[PDB]
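Working notes for the structure below.
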Protein chains: 2
Amino acid sequence: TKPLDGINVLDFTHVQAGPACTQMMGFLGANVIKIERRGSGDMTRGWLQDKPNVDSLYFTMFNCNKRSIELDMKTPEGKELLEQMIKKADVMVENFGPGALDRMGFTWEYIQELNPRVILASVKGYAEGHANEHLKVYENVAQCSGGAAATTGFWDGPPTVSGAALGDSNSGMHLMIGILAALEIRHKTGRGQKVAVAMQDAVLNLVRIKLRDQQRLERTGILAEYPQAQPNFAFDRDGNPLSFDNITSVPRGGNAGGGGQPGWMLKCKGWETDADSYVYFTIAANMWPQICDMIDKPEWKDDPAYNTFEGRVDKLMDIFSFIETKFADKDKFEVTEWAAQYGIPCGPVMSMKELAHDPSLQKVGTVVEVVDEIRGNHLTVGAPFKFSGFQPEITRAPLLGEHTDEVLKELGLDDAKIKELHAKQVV
Amino acid sequence: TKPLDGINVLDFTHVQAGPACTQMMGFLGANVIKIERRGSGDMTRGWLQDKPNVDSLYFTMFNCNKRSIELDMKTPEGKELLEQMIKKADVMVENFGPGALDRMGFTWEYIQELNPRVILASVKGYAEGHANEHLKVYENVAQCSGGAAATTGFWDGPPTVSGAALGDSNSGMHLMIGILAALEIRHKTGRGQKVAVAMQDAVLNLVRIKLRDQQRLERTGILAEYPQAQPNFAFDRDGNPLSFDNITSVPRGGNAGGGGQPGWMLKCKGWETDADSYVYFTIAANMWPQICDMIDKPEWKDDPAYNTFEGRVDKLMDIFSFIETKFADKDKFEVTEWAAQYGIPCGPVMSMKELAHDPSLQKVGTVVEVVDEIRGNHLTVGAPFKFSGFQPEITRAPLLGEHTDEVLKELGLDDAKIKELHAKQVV
Ligand SMILES: *SCCNC(=O)CCNC(=O)[C@H](O)C(C)(C)COP(=O)(O)OP(=O)(O)OC[C@H]1O[C@@H](n2cnc3c(N)ncnc32)[C@H](O)[C@@H]1OP(=O)(O)O
Ligand SMILES: *SCCNC(=O)CCNC(=O)[C@H](O)C(C)(C)COP(=O)(O)OP(=O)(O)OC[C@H]1O[C@@H](n2cnc3c(N)ncnc32)[C@H](O)[C@@H]1OP(=O)(O)O
Ligand SMILES: [Cl-]
Ligand SMILES: [Cl-]
Ligand SMILES: [Cl-]
Ligand SMILES: [Mg+2]
Ligand SMILES: [Mg+2]
């Protein structure tokens, strides 16, 4: 019915990457038990709160479909409690620092002894065996490590961070592939495995297209689809010309097409006061006649200076600036509608306000209103994969330690034994 | 044992999103049969070739661990071949336009009729049910649709695309989670499902943090950690101080942290001639005196308006401007090690030439040199998930129609039938 019905997940994860993974597993039916430290819990509970003493949207948008237990794991009685939980678990997920889980006496070797079928899944900054294996890494450092910062932004500006979570959430989704892959192994062998994703590596996987460019750049000396390939277009902050004559590593291309065909971010009406009043407009090679029709340049259809990719290289940025002139009195939706008539790939820059209140995204289950009778309802992002015979049922994030007694009951413990654990301050 | 050994994948995909999913399935041991159009095949083959009449790096880096068959599906004998293949398939993957397989006679109900166990996996632009259900979307258009472009870049510049493939490869990785999930459903129900990932939703999943920020902004009217919330720092195009007074949708924050822990991108030695001579510097609350030890400012530990997040989030660009001054004579690696002495989270902007030839990444199998005896060797990105009981074996991408007869012989067709299919121009 739901993909991960009956999968028990022992969840040690905190902050963004790990919780993203286990929340999505939760959305697909997994039984997720969140192990948190006493008093404070996941640090996201108290970061960027919109209301004092209420769990922040940081926490609640990453921790739906979970239960929370409190546990001091650096105590003898906390360690025997884990062992019982590990024996019930199908998957153990963690994103502590590199040596953290081993130094608690729960090495992969010992975990295998406790439960032969359990999968250990971890997110790290860098892969095991890497020179930076032992480093603690945060979102933007991870983007810098994996090639994304170097290849994002403008030639005359700094390396630029992406607003998308290429380090954290991306690494969590990659780990989900790892976990589900290990579940498929287990069907054959009957044994669990260890799966690990480095944030640097998850970033690199998405920057594969720029490793393509690096090799083209080495082999040929030029990237013809880049703005710097147009003579006399790009300059540094001191007015020096930028060209591929002197470029040996993949440059920042502004709003160039990347893995798509050539494109640019073009202003629409009201761009001076509206930060998101833009479209992205693509010049696909086989759509040049249609573009010529749209912008009333019939003379450009038969001109070899304009009618091939190769002819347009010395003037592509001039072509985009001319096209942009046609959008000066039209908003982004009107431009997108106009382009659609011609079959030209083109779409608006959607603001976060526009996305948060879009009826379509709520219709399809991608933006979801979570019912939270304790904190008030909030929006979250649902499952991005849609299935023919399954619908996620998203439910609110747990309060700290809300299910501690509930899970101890399930472990076999009776009332008196729980009373002792509370008294010893282990839970 | 590899996770997807024995999984037959009937692969119709082209360009990036679809092929990234099936390649990665191939890396995990899947049997990927790439259906390609006679005489031309996947568009990437001729897309920015570095060598005339040799398959491009775009093709080779997205199509390793696959076999190629040429097939004319708009013929009666071709449809008969496809039906035999669909009966052997575990997963069918496509990124055609809406209704393409329907128009070839292969609706879902008919696929189910041929094979009740087969999974049909699709990438699309917008989710089924969306108002933009049929708009064409690729890479940067999808980045614009899902909120990433709006929230990436600078307040006084345009919405900015990520160099990371937030649209294409990210959707492909998300589809891989969907496919593995549908394989888990099948273990219980014994039936195949449809699973689909829309590019917009794949992008939205990674901008969950900005949907958090949009709700915070709506609820409180301000985002305290954003540059626009700092005392006279962000200036609009007209050279006047910015603030959240007229900001109702999540703005662009340049190189800010994007979470609970502030940061900025800082220049290192050689930045005027080396575009990637930078470090990212993160102020994490749990090592603030450590930063004060490195920066040699002991007055800020004692000062209450410097030692806490609430106190420090109005001196913020004043602090980064200061720290950058003493990286003036040091390269990014020297600066990173100098910070690492004090346990500070500081990391270098890695260029693509550094990443392409980094020994560590090749040691861990994240950057892999592919032995390609036909075209000459090339680099690619490997599997970002590392497993304890399994190693991917990456093999070169197929020539067009290289495995046609090999695949036909597996369907059980004789040498007479195969040679007349060539003569009939079906394969
Ligand atoms: S997506 C952005 C975050 N990046 C990652 O997910 C990458 C992996 N995570 C990390 O590198 C670190 O976890 C980061 C996120 C950098 C935070 O660093 P911390 O300073 O918080 O270091 P740890 O997370 O490893 O935690 C420190 C020690 O605390 C112990 N601990 C946690 N929870 C408990 C409980 N419940 N009970 C007892 N101890 C607990 C950890 O074991 C760890 O122990 P050390 O021995 O001190 O390492
Ligand atoms: S990372 C972002 C990357 N950006 C891009 O990819 C932008 C460029 N993309 C494109 O131009 C198109 O998306 C391409 C790659 C050309 C794919 O277009 P389609 O989705 O239409 O796929 P096809 O070109 O392969 O199909 C065209 C029509 O022909 C039918 N068809 C496909 N393959 C075959 C074979 N082997 N045999 C017979 N017929 C085949 C399709 O069903 C399709 O039919 P329509 O009914 O016209 O849709
Ligand atoms: Cl995230
Ligand atoms: Cl495109
Ligand atoms: Cl694609
Ligand atoms: Mg050069
Ligand atoms: Mg006209």
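Residues 2-428, in that order, are what chain A shows, numbered as in Swiss-Prot.
This entry, so its header tells us, was determined using X-ray crystallography, 2.0 Å.
Quick reminder: no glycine exception, Cβ is built from N, Cα and C everywhere.
Swiss-Prot has this to say about the protein:
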- A:15-18, A:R38, A:72-75, A:96-98, A:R104, A:137-140: CoA binding site (BINDING)
- A:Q17 to A: 45-fold decrease of the catalytic effiency (MUTAGEN)
- A:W48 to P: Little change in the affinity binding and catalytic efficiency. It exhibits substrate inhibition with oxalate. It does not display major structural changes (MUTAGEN)
- A:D169 to A: Loss of CoA-transferase activity (MUTAGEN)
- A:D169: active site, nucleophile (ACT_SITE)
- A:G259 to A: 2.5-fold decrease of the catalytic effiency (MUTAGEN)
- A:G260 to A: 25-fold decrease of the catalytic effiency. Reduction of the affinity binding for both formyl-CoA and oxalate (MUTAGEN)
- A:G260, A:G261, A:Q262: substrate binding site (BINDING)
Cβ-based proximity (under 8 Å) of the recorded positions A:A18, A:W48, A:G259 to chain B, or none: A:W48, A:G259
Local Cβ density at A:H15 (CoA binding site) - other Cβ atoms counted within 10 Å: 21
Cβ-Cβ neighbours of A:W48 (mutagenesis position) (radius 10 Å): 18
From binding-site residues A:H15, A:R104, A:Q262, the one whose Cα lies nearest A:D169 (mutagenesis position): A:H15
Close-lying recorded positions around ligand 3 among A:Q17, A:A18, A:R104, A:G261, where CB distance stays under 6 Å: A:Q17
For A:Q17 (mutagenesis position), the one of A:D73, A:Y139, A:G261 that lies nearest, given that the binding-site residues are compared by Cα: A:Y139
C-alpha spacing of A:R104 (CoA binding site) relative to A:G261 (substrate binding site), in angstrom: 47
Distant-in-sequence Cβ neighbours of A:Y139 (CoA binding site), under 8 Å, six or more positions away: A:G168
Neighbourhood of ligand 2 - recorded positions from A:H15, A:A18, A:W48, A:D73, A:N96, A:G259 with Cβ under 6 Å: none
Number of Cβ atoms other than its own within 10 Å, given for A:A18 (CoA binding site): 31
Candidates near ligand 4 among the recorded positions A:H15, A:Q17, A:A18, A:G261, A:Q262, judged by a Cβ under 6 angstroms: A:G261, A:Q262
